[PDB]
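Undergrad: Handing you a structure now.
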Amino acid sequence: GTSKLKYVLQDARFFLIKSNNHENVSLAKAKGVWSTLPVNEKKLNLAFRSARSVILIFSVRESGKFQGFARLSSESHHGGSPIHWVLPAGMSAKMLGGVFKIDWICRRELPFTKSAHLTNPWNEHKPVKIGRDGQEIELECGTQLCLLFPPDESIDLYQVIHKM
Ligand SMILES: Cc1n[nH]c(N)c1C#N
Ligand SMILES: Cc1n[nH]c(N)c1C#N
Ligand SMILES: Cc1n[nH]c(N)c1C#N
């Protein structure tokens, strides 16, 4: 069902995360982690303290799809095991902030064609697929976007509910 999912999303905050390649999303899905530039790291740390759930919705550039969504389980931290991100020409591993732990809620894809009816008030009411890495998505838009994803029957939200 969708009842536990709605419970996790109640009063949540949502952020669009844009990866330049599939490899970084694969790493995030395998290891339960994400690292972003310091400008976004500061926004996510503030959001984590402010809301009962902070949801990252991932999209690989030029893929025409979202690749899933996850909930922050921690603020960012440094000094952990290294993560071999594949970075665009211009981004360096030192330039990345710390590492956030994340719990995946859905590892399934959603094509942009399916979210064409959702606009984001925090990005001039443009379609929700449009946004820079780190763009915040307003509550109602973000909730409806997450509810469009196919259910991921491999995930049990019971443990996520307990972290809240
Ligand atoms: C209203 C409201 N409160 N929490 C939500 N996920 C919503 C929506 N949509
Ligand atoms: C890794 C990572 N963190 N933030 C990004 N825009 C990427 C990529 N590609
Ligand atoms: C991997 C990894 N590097 N840093 C972390 N906090 C993790 C986790 N979990």
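If you go along the chain as it appears here, the first residue is 1 and each next one adds 1.
From the backbone N, Cα and C atoms, a Cβ is placed for every residue, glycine too.
From Swiss-Prot, here are the annotated features:
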- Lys18, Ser19, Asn20, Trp34, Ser35, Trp85, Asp133: RNA binding site (BINDING)
- 12-149: domain 'YTH' (DOMAIN)
- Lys18 to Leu (Swiss-Prot position 361): Does not affect ability to influence alternative splice site selection (MUTAGEN)
- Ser19 to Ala (Swiss-Prot position 362): Does not affect ability to influence alternative splice site selection (MUTAGEN)
- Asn24 to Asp (Swiss-Prot position 367): Abolished binding to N6-methyladenosine (m6A)-containing RNAs (MUTAGEN)
- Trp34 to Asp (Swiss-Prot position 377): Abolishes RNA-binding and ability to influence alternative splice site selection (MUTAGEN)
- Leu37 to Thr (Swiss-Prot position 380): Reduced binding to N6-methyladenosine (m6A)-containing RNAs (MUTAGEN)
- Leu44 to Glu (Swiss-Prot position 387): Does not affect ability to influence alternative splice site selection (MUTAGEN)
- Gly68 to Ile (Swiss-Prot position 411): Abolishes RNA-binding and ability to influence alternative splice site selection (MUTAGEN)
- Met95 to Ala (Swiss-Prot position 438): Reduced binding to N6-methyladenosine (m6A)-containing RNAs (MUTAGEN)
- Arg132 to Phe (Swiss-Prot position 475): Reduced binding affinity for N6-methyladenosine (m6A)-containing RNAs by 9-fold (MUTAGEN)
Undergrad: Could you say which of the recorded positions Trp34, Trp85 has its Cβ with the most other Cβ atoms inside 10 Å?
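TA: The residue with the densest Cβ neighbourhood is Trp34.
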Undergrad: Hey, for the RNA site built from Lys18, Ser19, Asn20, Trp34, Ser35, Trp85, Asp133, who else sits with CB inside 8 A of the CB center?
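TA: Going along the sequence, the neighbours come out as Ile17, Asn24, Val25, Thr36.
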Undergrad: Identify, in sequence order, the residues in the chain of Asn24 (mutagenesis position) that are 6 or more apart from it along the sequence and have a CB within less than 8 Å of its CB; answer 'none' if there are none.
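TA: Spatial neighbours, sequence-distant, of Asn24 (mutagenesis position): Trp85, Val86.
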Undergrad: Residue counts in helix (H, G, I), strand (E, B) and coil for the domain 'YTH' (12-149), per DSSP?
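TA: Its residues divide into 40 helix, 40 strand, 58 coil.
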Undergrad: Please check the mutagenesis positions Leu44, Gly68, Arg132 against ligand 2 and give me the ones with CB under 6 A, sequence order.
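TA: The mutagenesis positions passing the 6 Å Cβ test: none.
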Undergrad: Any idea which of the mutagenesis positions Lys18, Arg132 has the thinnest Cβ neighbourhood at 10 Å?
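TA: Checked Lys18, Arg132; of these mutagenesis positions, fewest Cβ neighbours within 10 Å: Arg132.
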